[PDB]
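Written out below as structure tokens is the structure these notes cover.
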Amino acid sequence: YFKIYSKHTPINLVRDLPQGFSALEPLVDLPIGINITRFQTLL
Amino acid sequence: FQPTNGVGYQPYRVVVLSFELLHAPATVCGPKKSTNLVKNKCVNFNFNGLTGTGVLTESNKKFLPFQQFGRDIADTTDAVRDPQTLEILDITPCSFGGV
Ligand SMILES: *[C@@H]1O[C@H](CO)[C@@H](O)[C@H](O)[C@H]1NC(C)=O
């Protein structure tokens, strides 16, 4: 089961992750049963 | 598998049912007929198999779009979401005390 949590927030910073605290809430739980060991991003 | 094989060697068809509660809505349910909801009264409630006894009242809690039921420090259900109505209900244990 592939659980996907997420969180969106406005920011004003061009360097790196802003420092602070915020929690990510679950949004999806896919019953895939697909074994995973690698991933990649697409822009 | 020959038809003359001993019953210990004869073919047997096997089906295994496994039940699963996920971090997702419960979509498999039994045929038990549902009933109307009663509030501000002591009742024996069964919400999607979450069974108990108490008084159901309108809550001011804020469940997230996914949350189905709350809990208390005792690990007892403190509130729930009605499967048929997107509302949150507080469970107060039925009044009791020494006599
Ligand atoms: C079934 O429950 C949903 C709750 O989201 C409600 O919107 C809908 O009207 C209900 N249907 C019937 C036939 O009661």
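Following Swiss-Prot, chain A residues are numbered 200-242, in order.
Note: Cβ is positioned from N, Cα and C throughout, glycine not excepted.
A:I210 (variant position) falls outside any helix or strand according to DSSP and counts as coil. For A:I210 to V, Swiss-Prot lists a natural variant annotated as follows: In strain: Omicron/BA.2.75.
For A:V213 (variant position), no same-chain residue 6+ apart in sequence has a C-beta under 8 angstroms from its C-beta. In Swiss-Prot, the entry for natural variant A:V213 to G states: In strain: Omicron/BA.2, Omicron/BA.2.12.1, Omicron/BA.2.75, Omicron/BA.4, Omicron/BA.5, Omicron/BQ.1.1. The structure shown retains the original residue.
Looking at Swiss-Prot, you'll find the natural variant A:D215 to G noted as follows: In strain: Beta/B.1.351. A:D215 (variant position) falls outside any helix or strand according to DSSP and counts as coil.
Here the residue is the original one, while Swiss-Prot reports the natural variant A:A222 to V with the comment In strain: 20A.EU1. Under the three-state DSSP scheme, A:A222 (variant position) falls in the coil class. The Cβ of A:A222 (variant position) lies under 8 Å from the Cβ of A:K206, each of which sits 6+ residues away along the same chain.
Quoting Swiss-Prot on the mutagenesis of A:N234 to Q: Increased resistance to neutralizing antibodies. With a 10 A radius on its CB, A:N234 (mutagenesis position) counts 5 other CB atoms from all the protein chains.
Long-range C-beta contacts of A:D215 (variant position), restricted to its own chain and to partners at least six residues apart, with a cutoff below 8 Å, are absent. The 10 Å shell around the Cβ of A:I210 (variant position) contains 9 further Cβ atoms across the protein chains shown.
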